[PDB]
Amino acid sequence: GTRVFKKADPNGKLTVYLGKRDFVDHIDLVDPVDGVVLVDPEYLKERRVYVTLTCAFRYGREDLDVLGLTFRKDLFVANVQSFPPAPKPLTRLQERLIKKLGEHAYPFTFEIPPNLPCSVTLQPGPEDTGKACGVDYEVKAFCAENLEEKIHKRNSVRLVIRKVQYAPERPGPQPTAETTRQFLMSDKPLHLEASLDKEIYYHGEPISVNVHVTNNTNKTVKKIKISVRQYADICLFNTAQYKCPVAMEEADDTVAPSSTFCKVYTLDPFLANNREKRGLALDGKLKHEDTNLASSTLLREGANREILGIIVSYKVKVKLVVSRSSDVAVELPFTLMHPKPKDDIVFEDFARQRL
Ligand SMILES: [Ba+2]
Ligand SMILES: [Ba+2]
Ligand SMILES: [Ba+2]
């Protein structure tokens, strides 16, 4: 049908409506945040209702929002006055919501700038609980007389939407191969060559690595280890670098001396196989089902890397275990993106599904 999400304040006087939880960041544009807020005039005797979208990097324990212990930096703020409206054309969905809700439904629309970072959440673990961080997008509606006075938290409604990063695939040639040649007490080297089928992968999509080994030595490769590793750099409040494997396959395959090897391995770097690992960047909260691995950060040409709170990157690693025991290895970069999203109105709680 036509799904619409809604959340109200504890008093039941202010309810926000949204057509989707996740808004897709295409490179050039991002989905508009078109919404409607239902007000109660008896509660708004003299006051107005504002809706503010805030993109903020946070640092510190997740369950705490207090001065001194929790750091936050606003990366983008936008304010609209939903009542009085004082009108930008409206969307089809907004017209339907006002048509159904009545005379006290008022619209609001945000246009997220493209260069802003996407929703990301780093879960550091039980040992270092204070190093948690991330950036979030919050839609907040509240009743006030202006944007300067202090507002009670339960007089307002907060909806943590996500911006997710999508990118189309490139029509150019296939990704280039990475090579390495190393000598292992040998007159001639061991040649390792790996490559990826695609450049841009999506969540839940497997990755095929093409491994090609030319062993011109007298040594024997005992094992072939293939893995996808996540790299995540914290750039705003406490500079840090994280290394975490999100997929692993130990192949017992053996490359003989003076022989040539070739094989295509496939691994599944899915969050469903990392529910116990920590120090890992996610695109949302570890509790929700719609949470996946953090998408690759799109670093634009000569762009401010610092105002993006966390930089996330992925690489496939291919390691050869030579018998003796040295190691020959190569890494392959790839981009992890969010999948393309592919009448009466039915309401539903905005709260994302747990477990
Ligand atoms: Ba009336
Ligand atoms: Ba190289
Ligand atoms: Ba497999």
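Following Swiss-Prot, chain A residues are numbered 5-91, 95-331, 340-357, 384-396, in order.
Method of determination (from the header): X-ray crystallography, 2.8 Å.
Using N, Cα and C of the backbone, Cβ positions are placed for all residues, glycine too.
Here is what Swiss-Prot says about this protein:
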BINDING   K250, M255, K324, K326  1D-myo-inositol hexakisphosphate binding site
MUTAGEN   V53 to D  Inhibits internalization of EDNRA, EDNRB and ADRB2. No effect on interaction with SRC; impairs ADRB2- and HTR1A-mediated ERK phosphorylation; impairs sequestration of ADRB2
MUTAGEN   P91 to G  Impairs interaction with SRC; impairs ADRB2- and HTR1A-mediated ERK phosphorylation; no effect on sequestration of ADRB2; when associated with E-121
MUTAGEN   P121 to E  Impairs interaction with SRC; impairs ADRB2- and HTR1A-mediated ERK phosphorylation; no effect on sequestration of ADRB2; when associated with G-91
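Shown here: features listed in Swiss-Prot, placed on the structure.
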residue : record                                        : Cβ within 10 Å
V53     : mutagenesis position                          : 24
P91     : mutagenesis position                          : 7
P121    : mutagenesis position                          : 14
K250    : 1D-myo-inositol hexakisphosphate binding site : 9
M255    : 1D-myo-inositol hexakisphosphate binding site : 14
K324    : 1D-myo-inositol hexakisphosphate binding site : 17
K326    : 1D-myo-inositol hexakisphosphate binding site : 16
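With 26 residues left out of the model between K357 and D384, the distance spanned by their C-alpha atoms equals 19 Å.
Gap in the deposited chain: 3 residues are missing between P91 and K95, whose Cα atoms are separated by 7 Å. Chain break remark: 8 residues absent between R331 and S340, end-to-end distance 4 Å (Cα atoms, rounded to whole Å). Of all the mutagenesis positions in the record (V53, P91, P121), the one with the smallest CA separation from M255 (1D-myo-inositol hexakisphosphate binding site) is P121. The separation of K324 (1D-myo-inositol hexakisphosphate binding site) from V53 (mutagenesis position), Cα to Cα, is 53 Å. Under DSSP, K326 (1D-myo-inositol hexakisphosphate binding site) is assigned to a strand (E or B) in the three-state scheme. Summary of the 1D-myo-inositol hexakisphosphate site environment: with the site residues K250, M255, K324, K326 set aside, the chain residues having Cβ atoms within 8 Å of the Cβ mean position are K232, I233, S234, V235, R236, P252. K250 (1D-myo-inositol hexakisphosphate binding site) and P121 (mutagenesis position) have their C-alpha atoms 28 Å apart, to the nearest angstrom.
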